[PDB]
Each structure stands twice: as structure tokens, then as C-alpha cells.
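> Have a look at the structure that comes next, please.
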Amino acid sequence: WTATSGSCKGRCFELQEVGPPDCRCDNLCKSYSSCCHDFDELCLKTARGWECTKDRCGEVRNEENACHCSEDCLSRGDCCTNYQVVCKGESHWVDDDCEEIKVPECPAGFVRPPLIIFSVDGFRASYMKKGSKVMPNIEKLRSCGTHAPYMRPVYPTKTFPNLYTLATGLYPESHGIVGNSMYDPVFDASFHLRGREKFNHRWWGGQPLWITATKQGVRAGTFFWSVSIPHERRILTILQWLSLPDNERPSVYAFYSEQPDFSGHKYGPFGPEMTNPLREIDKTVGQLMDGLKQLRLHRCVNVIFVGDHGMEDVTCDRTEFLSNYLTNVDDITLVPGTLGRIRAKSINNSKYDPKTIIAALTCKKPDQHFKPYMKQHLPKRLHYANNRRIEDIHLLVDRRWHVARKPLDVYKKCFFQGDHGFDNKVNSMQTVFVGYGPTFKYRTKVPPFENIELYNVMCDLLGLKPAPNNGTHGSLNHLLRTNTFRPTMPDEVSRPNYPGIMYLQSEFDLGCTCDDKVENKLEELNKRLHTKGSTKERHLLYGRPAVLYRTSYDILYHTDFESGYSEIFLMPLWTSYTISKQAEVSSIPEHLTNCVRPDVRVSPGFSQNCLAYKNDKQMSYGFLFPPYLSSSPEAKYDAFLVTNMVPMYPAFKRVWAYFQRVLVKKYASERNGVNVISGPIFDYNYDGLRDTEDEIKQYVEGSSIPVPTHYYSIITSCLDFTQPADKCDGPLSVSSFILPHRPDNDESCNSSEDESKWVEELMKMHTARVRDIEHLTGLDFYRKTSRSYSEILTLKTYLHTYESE
Ligand SMILES: *[C@@H]1O[C@H](CO)[C@@H](O[C@@H]2O[C@H](CO)[C@@H](O[C@@H]3O[C@H](CO[C@H]4O[C@H](CO)[C@@H](O)[C@H](O[C@H]5O[C@H](CO)[C@@H](O)[C@H](O)[C@@H]5O[C@H]5O[C@H](CO)[C@@H](O)[C@H](O)[C@@H]5O)[C@@H]4O)[C@@H](O)[C@H](O[C@H]4O[C@H](CO)[C@@H](O)[C@H](O)[C@@H]4O[C@H]4O[C@H](CO)[C@@H](O)[C@H](O)[C@@H]4O)[C@@H]3O)[C@H](O)[C@H]2NC(C)=O)[C@H](O)[C@H]1NC(C)=O
Ligand SMILES: NS(=O)(=O)CCCC(=O)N1CCN(c2ccc3ncn(CC(=O)NCc4ccc(Cl)c(Cl)c4)c(=O)c3c2)CC1
Ligand SMILES: [Ca+2]
Ligand SMILES: [Ca+2]
Ligand code: NA
Ligand code: NA
Ligand SMILES: [Zn+2]
């Protein structure tokens, strides 16, 4: 109950919300149906529109008008945004030449440059170029400030998950807003875009920027807006707040536009109807910039122009129906559209079974336009599993398509021609980033980056300490003129042992055999040098990885590769080797096909054993450094050391063997040499973080050998490919992957075909950032390079997406 009988007189757009049952006058009161009786009359004035005209100049103030052109409006802070242009001979901001803002030029009483975040829903990255002729204000921000060619949203590429990620720096699985619609089984409650449940703070985790600011004594209200407040009134309200007295004025402001998303759903991303919404958003930016220029703030404020996601062509005819696959379609609840989430309709139905649902949805139709996954099997780059609100069964829907439960869902709901939500690497889902102001660089283009990084930069812009988040603080330092965050490398926690030869062959009883008993002072000292690290500068190009947790491990050197061998997990944490452009691929010789060799540097008690693999009828093994890439027939023996072996399902070995035999050499040819670091990952609780030993759910039968959930590789070369990977003078180039270690290839519908037709496609889907691997392994890479630490942080956040232009 609201006592709407109170009044908004002197309170319009108050920043402190008042508590029930008292009526409200803040920018959210409409959403709650709680505005005072006179809020429209007092706070939503519209008389005479939003622009000054010649006849209004020097008018006698009339408090009914939406905005003012009287002589007193500048001191009242409530002129129409074009007042100085119409009445005082001034130019529009867009018509002024751009001039570098080398220092903030702020009025007295300003303690720091304010930050204004201007968020545009559904603003596809390519609009910046394709729409540039009709968006002169935005084009001036972009060209004069700092811009990326695109910014990558989080998955799912929906509004609320992305706007809340922008505000918190967190993945949706950690902030909790994991879709526009959600069921939380603990709350037993549902969240929707429409309605009031979403007002309850229990859904919204993390610490959004307005709260971070407020806790540290920087004034900031929430970034939400009631939809019925027109954009022109939102801009005027921002300009009015900026005219508050020093002690009352916020330092951070947010404008939100429901366009171009609204029209894009109706018309498609490039519908001819889309020009007008882009014009209208540009006009709104022009109002803000003109208004700042009136207030002498246009060379003081930092402005961020940022989108939440793009928009793809999607029509009702491109819908897959689960009723065409499942017999039991009435026993499931589907969250539908550009992604699918499936759970049981009734928790009382114990004949519901996810295994049979996944199987009924896997590769059933030749052109199938969605792929089912248990959430833990989704690509790790999506970071979309560790939340009870994310259903165990997920459908990744092809771009341009929808999934629905039954046909009647789609016509008892063609209306729409655009939609979004798909995989966040999809080109149509990319969105925009421009930063303009004293703290941003001048006329600077930066590489594409992810939106999870922006919270830290906004904290830097405001002098705030960010709450713990998923950005990598410092990775966007190259966007900023000043206020950079100079991170230090994390301290290594465990130092390695460097074992020498300490065991005789007969001390091992591993059940392994190798035909290696076939026998020189020149080449004995040489092999001894290799075991002491003489080739290490060739194969470990960027220093050894640092181990950032407590563990027991050994560094093992070899002619062709170096590894960090874990005495706890009985296998390497990492294996590093360089393959030059000139490297030759060879076979595993016949007599060495089943060869595994005890490593006389490592105790039998800390080694794997062949008998475990013989006995585990499900599990085979592979090697981290590939025998195919040995430098000589004699060095090849090192590749069959028990310390280079890792457990692999036979179905996974098809993938791994093709990567090692064919693709590494292909990359070395294309990139002019590559350095490869490969290793296992254990993430049985799917939290994106390294498992401790007591979290391992599966071992090689009858042994303490843990089975990885994934295998990674990080593939590094010189950005200037005229220089070989091992003699690189400048910046680096990287691609990485985190492949799921699965006992079938049900994910790859074409797996019955030769690996050349499906394996690289699998790998591309499971592309990763080095930072993703760092979280999953507790390792810190690139510790010894000639590059600045911020540049290396940017390199660790890079994702190779395999999308075209
Ligand atoms: C992305 O960045 C984020 C932010 O840095 C990373 O997430 C952090 O990761 C930590 C590890 O997973 C996690 O630390 C845990 O915090 C527990 C206290 O949690 C509360 O307090 C914090 C701080 O204010 C708060 O942010 C939390 O918010 C979560 O929960 C609420 C709902 O309750 C949500 O609204 C919110 O969205 C968020 O949910 C997310 O995180 C939780 C886990 O906290 C998930 O369950 C959700 O699905 C969702 O993803 C909380 O309100 C603390 O209790 C933990 O301590 C346990 O483990 C330690 C290890 O040191 C052990 O020593 C302790 O004994 C303890 O164990 C006991 O509890 C166990 C569980 O019941 C039990 O089994 C044992 O037997 C013991 O009794 C732990 O320290 C931190 O909370 C999150 N923060 C956030 C915001 O998500 C994220 O990892 C990054 N991602 C990647 C890929 O890098
Ligand atoms: N973690 S915490 O404890 O600090 C709690 C944080 C959440 C919170 O403060 N509330 C309290 C206020 N609630 C609320 C009330 C009225 C509303 N009226 C309109 N709209 C539409 C809109 O603004 N869309 C654009 C939009 C802009 C920014 C973003 Cl980030 C997002 Cl996602 C969407 C709303 O979303 C809306 C929301 C949400 C929960
Ligand atoms: Ca949106
Ligand atoms: Ca884990
Ligand atoms: Na076996
Ligand atoms: Na298959
Ligand atoms: Zn939308």
C-alpha cells in the first residue's frame, strides 16, 4: 500500500528513495506504481517540447514548461539543451572540431571528472560503421575518443545478464542474473522481465558499481530507469543532477536506451525501419553533449557509450520444436528462444531422466539447428554452469534460429524479425564500446575486449577499489591516458624440485614394457646436458609457469620438452615445447607402439602404472609432448616416459592424436614456429576453478590416477610472423583451447568421418583465453617476457574466435 497523497514538490527525481508507505518521486517510482499523486504534473513536464526556438529566447520563466529559455535557466540548471545554440549564438558540440583533452577542464568544486555511462540496448557493433552517416554525434565520440571495433558480451547475450555484468564485472553464473527469465529452486520463486519479483535484491549478487561507489564515499544512484520516462527527460534529469551543489552532486550517472533493441526485434538488425531509431539515439547523444557544453563540462566528464548485445535475423519459421524429438514433451519445462534450458515439469516425477532427453536430442536430424549439452559440457569460455538457476540441460541454438517446445507456443504466443541470446562469440551478437573524455586516450583504437573488464576501468575512472570480479585488472590499461592500474605479478607459492637420477630400473614394478634395450662419450655428455636443462631456453620461451597454490612438483627437462610434474596428481601440470616452422613430423615406430618407460628421476610411488590402464577397460592413455614431433629417433624415447603419460578415453584420443600429429605442425607452418604448453584440467564441480584432490570424482580403475575433465593447450608465436616464435623481439600472438575430455564424440555429429572433417571444428568451439586456463589450473603463465605486464594481461584475456570480418 502506497499513501500516494504525499507530494513531489521540490523532490522531483530525488536521489534517496523514500520508504513505504510514503510516496516516491525518484526515477523508479513508476516501476513500483508508487509515485506521489502530483509526480506527472511536477516532474514529467512536457509543455512546449524539448527545444528552444528564436521566439522563446529571453522569455519570462514559466515553470510549466518542459525546459527553459529564460535568461535565468543557466543558473537554474534547467535550460533546454539547445538553449545556448539558439539564443546565444553557440555551436552544437558535434559541429566543433575535435581537440585533444589533455587534462580535465572542470568547474570549481568538481573533485574528480564525473563518469556518464550511456547504455544502448541491442546496439550491434557493425552499426558504428553501417550507420555512421546518420549518427554524427556518436561518430564524433568514436573518432575523437577511444574505441574498440567491437566489444564481446557475456553469454547468454540477453539484456539483463549483460547490463548487470557491465555493472559488476561478474559472469552471470556468479552475479545470478543468468537469463531474462529464471527459476531458483531454493527460493522456489521465478524472476521475469515483467513484474515485481525482479525488484527483490535476493536475485542480484555481486556488488554493482553504484554500491561500490557509495561505500567508498563517491555518490551514485542505481542505473535503472522507468520505461515511461521519455529520453529527453532522462537527459534533462542528468543535467539537473550535475548542477547540484558539490556535497549533493553524484559522481556517476547512467542513461539507458531501450533502442535500437526495440525496433530491431520488429524489423531485423538492418531493416530499413532501423535508420530512424539510430538517428533518434544520435540526437539524444547530441542533447547530452550540448547540455554538457552549456554546463562547461564537455571537457571534464568521461562518457562511455556502450551496448549490451547485438541483434541477429530470426523469424518464426526458423524454429526447431522439441515435440519433433521427444515422446515425453509434456514432462519437461523449457525456457525457450535463442537458447534452451530444460528441467522436469514436476519434481514428483521419478521417471524423468536427463540421459534419455539428451540422447533423444543428439544429432537426430541432418540439419539440426541446436545442440544439447549437460551444462558442465558447455565450452568453458561461456562460464555458464555454476549456478542453481542454470538448468542441467542446455541447448545451444544456431544463430538465426529458435527452439520451442511445441508449434502452438509460436503462434499462440510471424511478428518478429530480430533476436539475440546466442553464443557470445557470434559476430551478430557483438556490441559497441567508445570512451571519450580526459581520462580516455585521444583518437585511439583498441582491440576488441570483453564486457566483464569494464567494471574495473569504471572503478579506475572514479578512483574506487573494485569489488572482487572476473575482469583482469590492468588488461584495459591501454584505453586510459591516466589512472592506470599497475598490477604486480602474483607470487609463486610452490617452488619446484629439480630431481636427478635417483632410482634404478628394477625398483619399478609398473607393468610397463618398452623395446628400448638397444645401446658413446660424445653423445652421452650431450644427453646429460639435455636432462639438466641445456635446451630449456628453446622450449620454455616465457619462463616457467608459476604454481599459485601449495603442492609438490618436479621440473623435468628433456631434449624436446620441459614439464612441471605433479607428485600429487601423478602427471604434469604443464608440458612446454617449441616446434619451429622447419620441424618434421614422424611416426611412432612399430617396436615402440606400446612403449612406456619408467622415469628414473621420479619414485615408483609417485608414478602412474600401465597395469591400471590394462585393467580399466574404458580408459586408455596419451602423451602430453607428442612422440610425432620428436627431434631425432633417439630423443623420441623421452616422449614415452611414464611422466609424460596422461589418461585418455579412446574417443578423446582420436581428437588429441589429430591435434598432435597434424594440427601443431600446421600451426608452426602458418605462424612461423609455435611454442605449445599443454596439460590436464580438473573441474568436477564446474566452477571454472582448479579442483583440489578431494574434489576428483573419477580415477583410472583401481588406482590413484585422477581423470582430467579437460585438456588445454596454449599456442604462442610472434605477432610479427616474419620472426620465428623462438626469436621474437616484440608482441606475442596466442590461441588456446580447453577441450572436454569425453568418453564419446556425441558432440561432433560428423565424428564417424575422418578427423580432418570435424576435429578442428570441435577445437574452435572450445577456444579459450589463457586467463580461463589460469583459473582452471592455478598456474600463472608468461612470467618472463620482454613485454610490459599490462600488455601480457591483455594477451592473457585474448580469445581467438574464428569468426570472419
Ligand atoms: C568470478 O569472480 C567471482 C568473485 O570473485 C568469483 O566468485 C567468488 O568465488 C569464491 C569461490 O567459489 C567464493 O568464495 C566463497 O564464498 C562463501 C561466502 O559467500 C558469500 O559471501 C560473498 C562475499 O560477500 C558473496 O559474494 C557470496 O555471493 C554468492 O551467493 C549468493 C547467494 O547465496 C548470490 O546472490 C551471489 O550471486 C553469489 O553466488 C555465486 O557464488 C556462490 C558461492 O559463494 C555459488 O554457490 C553461486 O552458484 C554463484 O556462483 C555469498 O553471499 C564462503 O562461504 C566460501 O567458503 C567455503 O569454502 C572455503 C574455501 O576457502 C572453505 O575453507 C570454507 O570452509 C567454506 O566451506 C564451507 O561451506 C561449504 C559450502 O556450503 C561446505 O561444503 C563446507 O563443508 C564448509 O562448511 C567461499 O569462500 C565467492 O563467494 C564468490 N563470489 C561471488 C560474488 O560469486 C568467481 O570464482 C570468479 N569466476 C572465475 C571463473 O574465476
Ligand atoms: N546487488 S544489490 O543488493 O546491490 C541489488 C541490485 C539490484 C537492485 O538494486 N534492484 C532494485 C531495483 N530493481 C528494479 C526496480 C525498478 C526497475 N524499473 C525499470 N527497470 C528496467 C531497466 O532499468 N532496464 C535497464 C537496466 C539498467 C541497468 C541494469 Cl544493471 C539493468 Cl540489469 C537493466 C528495471 O530493471 C528495474 C529494476 C532491480 C533490483
Ligand atoms: Ca538488451
Ligand atoms: Ca573446480
Ligand atoms: Na584400458
Ligand atoms: Na559423433
Ligand atoms: Zn532484445
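Using the numbering of Swiss-Prot, the residues shown for chain A are 51-463, 468-573, 576-591, 617-886, in order.
According to its header, the structure was obtained by X-ray crystallography, 1.5 Å.
Every residue gets a Cβ built from N, Cα and C, even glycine.
Here Swiss-Prot flags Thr209, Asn230, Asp311, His474 as 1-(9Z-octadecenoyl)-sn-glycero-3-phosphate binding site. Look at Swiss-Prot and you will find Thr209, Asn230, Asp311, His474 tagged as 1-tetradecanoyl-sn-glycerol 3-phosphate binding site. Summarising the annotation, Swiss-Prot assigns Ca(2+) binding site to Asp764, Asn766, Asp768, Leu770, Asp772 and lists experimental evidence as the type of evidence. For 98-142, the entry in Swiss-Prot reads domain 'SMB 2', with the evidence type sequence analysis. Quoted from Swiss-Prot for the published mutagenesis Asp171 to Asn: Abolishes lysophospholipase D activity. According to Swiss-Prot, the mutagenesis experiment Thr209 to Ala carries the annotation: Abolishes lysophospholipase D activity. Per Swiss-Prot, mutagenesis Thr209 to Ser is noted as: 15% of wild-type lysophospholipase D activity. Swiss-Prot lists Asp311 to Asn among its mutagenesis entries, and the accompanying note reads: Abolishes lysophospholipase D activity. Under its mutagenesis annotations, Swiss-Prot gives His315 to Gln the following note: 20% of wild-type lysophospholipase D activity. Swiss-Prot lists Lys430 to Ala among its mutagenesis entries, and the accompanying note reads: Impaired secretion. No effect on lysophospholipase activity.
Let's see these features in context: how buried, what's close, how far.
Within 10 Å of the C-beta of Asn230 (1-(9Z-octadecenoyl)-sn-glycero-3-phosphate binding site) there are 18 other C-beta atoms, taking all protein chains into account.
Every protein chain shown contributes to the tally, and the Cβ of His474 (1-(9Z-octadecenoyl)-sn-glycero-3-phosphate binding site) ends up with 30 other Cβ atoms within 10 Å.
Within the same chain, the residues at least 6 positions away from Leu770 (Ca(2+) binding site) whose Cβ sits under 8 Å from its Cβ are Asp764, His856, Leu857, listed in sequence order.
Here the domain 'SMB 2' (98-142) has, by DSSP, the following mix of helix, strand and coil residues: 13 helix, 3 strand, 29 coil.
Look at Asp171 (mutagenesis position): DSSP puts it in a strand.
Long-range C-beta contacts of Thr209 (mutagenesis position), restricted to its own chain and to partners at least six residues apart, with a cutoff below 8 Å, comprise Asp171, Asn230, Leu243, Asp311, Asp358, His359.
Counting every protein chain shown, the number of other Cβ atoms lying within 10 Å of the Cβ of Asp311 (mutagenesis position) is 22.
For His315 (mutagenesis position), the number of other Cβ atoms no farther than 10 Å from its own Cβ, over all displayed protein chains, is 18. Under DSSP, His315 (mutagenesis position) is assigned to a helix (H, G or I) in the three-state scheme.
The secondary structure of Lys430 (mutagenesis position), as reduced to three states from DSSP, is helical. Counting every protein chain shown, 28 other Cβ atoms lie within 10 Å of the Cβ of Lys430 (mutagenesis position).
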> Mind giving me a neighbour count for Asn766 (Ca(2+) binding site)? Other Cβ atoms within 10 Å of its Cβ, every protein chain shown.
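Cβ-Cβ neighbours of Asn766 (Ca(2+) binding site) within 10 Å number 14.
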> Quick test of your reading of the structure: among the recorded positions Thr209, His315, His474, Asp764, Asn766, whose CB sits under 6 A from ligand 4?
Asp764, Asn766
> Let's check the environment of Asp764 (Ca(2+) binding site): how many other CB atoms sit within 10 Å of its CB?
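By my count, 22.
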> Based on Cβ atoms within 10 Å, give me the single least packed residue among the recorded positions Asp171, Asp768, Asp772.
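Each of the recorded positions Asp171, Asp768, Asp772 was scored; lowest Cβ tally within 10 Å is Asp768.
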> According to DSSP, folded down to helix, strand and coil, what is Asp764 (Ca(2+) binding site)?
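Coil, per DSSP.
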> Nearest to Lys430 (mutagenesis position) by Cα distance: which of the recorded positions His315, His474, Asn766, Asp768, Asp772 is it?
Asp768
> Cα of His315 (mutagenesis position) to Cα of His474 (1-(9Z-octadecenoyl)-sn-glycero-3-phosphate binding site): how many Å, rounded?
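Their Cα atoms are separated by 9 Å.
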> DSSP three-state call for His474 (1-(9Z-octadecenoyl)-sn-glycero-3-phosphate binding site): helix, strand or coil?
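Coil, per DSSP.
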